[PDB]
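Everything on this sheet refers to the single structure shown next.
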Amino acid sequence: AXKX
Amino acid sequence: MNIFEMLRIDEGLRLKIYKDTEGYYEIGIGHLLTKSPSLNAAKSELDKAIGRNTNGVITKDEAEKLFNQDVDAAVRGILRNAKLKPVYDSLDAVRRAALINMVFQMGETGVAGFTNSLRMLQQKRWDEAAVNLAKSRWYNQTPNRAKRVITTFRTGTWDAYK
């Protein structure tokens, strides 16, 4: 995964 | 209940190379192999980690091993990082596991990027950190997992895992  | 048990719930255990919800290749207990689409580069990453010809299959013991090293690296990552460390130090035992969990899933630099969410946790504004934690790509990627982790930080209990 990955804050953006 | 601890980080080891929490992660086991979140990642599962697969002895054969598999694809995550993003299409990346992982094995064992969430061990990332490669983000490249080729299953062969994945097999290659694998034999280098293990030290043998695996054909994309490992022993459970080898899985356990990897997992340990991975949890150990996630903790090292928090400890050497100037942004995460002061946060971590400030948390109780349950919330600590919630942060090691994000780090195992996104890396030190990826979690170090949640600037607003870390400001809130640092200040003990649990409800507001939860809200900030949800405005992220992470949460839109893996909401069920993200939801369990955010509940942990919110509450400080093992409620989402029970």
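Quick reminder: no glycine exception, Cβ is built from N, Cα and C everywhere.
Copied over from Swiss-Prot, here are the features:
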| type | residues | note |
| --- | --- | --- |
| ACT_SITE | B:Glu11 | active site, proton donor/acceptor |
| ACT_SITE | B:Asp20 | active site, proton donor/acceptor |
| BINDING | B:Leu32, B:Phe104, B:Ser117, B:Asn132 | substrate binding site |
| MUTAGEN | B:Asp20 to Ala, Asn, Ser or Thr | Complete loss of enzymatic activity |
| MUTAGEN | B:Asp20 to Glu or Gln | Loss of 99% of enzymatic activity |
| MUTAGEN | B:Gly30 to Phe | Almost complete loss of enzymatic activity. The enzyme is destabilized by 1.5 kcal/mol |
| MUTAGEN | B:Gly30 to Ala | Almost complete loss of enzymatic activity |
| MUTAGEN | B:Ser117 to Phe | 10-fold decrease in enzymatic activity |
| MUTAGEN | B:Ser117 to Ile | 500-fold decrease in enzymatic activity |
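Distribution of Swiss-Prot features across the structure.
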residue	record	Cβ within 10 Å
B:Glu11	active site, proton donor/acceptor	20
B:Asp20	mutagenesis position	15
B:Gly30	mutagenesis position	20
B:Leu32	substrate binding site	16
B:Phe104	substrate binding site	25
B:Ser117	mutagenesis position	25
B:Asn132	substrate binding site	20
Next on the checklist: Could you check which of the recorded positions B:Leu32, B:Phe104, B:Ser117 is the closest Cα neighbour of B:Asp20 (mutagenesis position)?
Outcome noted: B:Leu32
Next on the checklist: Around B:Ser117 (mutagenesis position), which of the listed recorded positions (B:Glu11, B:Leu32, B:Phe104, B:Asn132) come within 10 Å, judging by Cα atoms?
Outcome noted: B:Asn132
Item to check | Site extent for substrate, whole Å (max Cα pair distance, B:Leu32, B:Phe104, B:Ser117, B:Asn132) | outcome: 26
Checklist entry - If you measure Cβ to Cβ, which of the recorded positions B:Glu11, B:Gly30, B:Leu32, B:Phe104, B:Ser117 are under 8 Å from chain A? => result B:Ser117
Checklist entry - Taking only the recorded positions B:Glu11, B:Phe104, B:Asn132, which one has a CA atom nearest to the CA atom of B:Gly30 (mutagenesis position)? => result B:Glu11
Checklist outcome for this item: Rounded Cα distance, in Å, between B:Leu32 (substrate binding site) and B:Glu11 (active site, proton donor/acceptor) is 11
